[PDB]
Amino acid sequence: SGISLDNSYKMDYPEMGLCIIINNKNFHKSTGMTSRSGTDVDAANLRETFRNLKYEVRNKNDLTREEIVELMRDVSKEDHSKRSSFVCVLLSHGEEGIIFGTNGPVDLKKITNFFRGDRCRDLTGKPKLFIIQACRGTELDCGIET
Amino acid sequence: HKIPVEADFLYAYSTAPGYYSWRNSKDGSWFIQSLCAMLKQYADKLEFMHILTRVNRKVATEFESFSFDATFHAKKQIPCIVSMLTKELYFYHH
Amino acid sequence: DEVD
Ligand SMILES: [Cl-]
């Protein structure tokens with residue numbers, strides 16, 4: 001055939017892939033973390049938005065740190081051979097490098113490690129997107145005019 | 001050939017390293033509202049990094065906090081695209 | 001407006 005280029009990911013597999021949305025709104029009292037009012041709005045916007053991109057969306061609410069890790073692990077071991085990509089949206093309290101289960105924090109690196117090129121071979125070479133609505137610290141941006 | 005085990009990840013963070021991230025209890029988070037709007041308007045038109053750059057500008061320009069507490073009033077936010085992708089990503093195909 |  002004619003000349004070919006391959007500067008863009010193949011996104012015409014039979015499925016776009018999973019969109020996992022972890023929406024943490026209510027935290028165990030002993031953590032001292034406040035309820036994240038308005039996050040259900042986010043979860044619904046994301047669900048609809050990625051539905052229209054033809055992602056298989058799964059919304060999960062109020063997961064402990066243990067449930068987050070098991071869910072990432074389980075999801076990483078599914079058959080992704082027919083899926084173009086993988087998306088994970090995390091909505092929660094956080095700090096630099098960290099997001100919070102309802103009962104305490106999870107290292108971001110621990111979540112993403114399940115999908116490493118060598119540990120999730122069905123996703124090797126395929127885009128793995130992590131979208132993170134959470135603190136990365138406590139600095140505030142005062143902005144500048146114009 | 002091998003590829004790096006860290007290749008082909010994209011981390012779309014809502015805020016710069018070290019910073020608070022803002023969420024509106026009524027409208028949702030600045031970043032997520034902006035991300036969905038820009039995906040809706042441009043997913044059939046722009047490559048993903050260019051979509052996320054529109055999200056950066058939307059959050060940067062259209063939002064500013066309002067607080068009775070002077071420490072938290074009038075603050076701004078810039079999201080943070082971290083890309084280890086090796087190709088362009090279009091959500092549509094030909 | 002609240003922070004996360
Ligand atoms: Cl809510």
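Start at 1 and count along the chain as shown; that gives each residue its number.
So how was this one determined? The header says X-ray crystallography, 2.0 Å.
Placed from the backbone N, Cα and C atoms, the Cβ positions cover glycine too.
Record note (Swiss-Prot) on the mutagenesis of B:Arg23 to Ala (Swiss-Prot position 207): Abolished ADP-riboxanation by C.violaceum CopC.
Around B:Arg23 (mutagenesis position), taking its Cβ as the centre, 27 other Cβ atoms fall within 10 Å, counting all chains. Mapped onto three states, the DSSP output places B:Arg23 (mutagenesis position) in strand.
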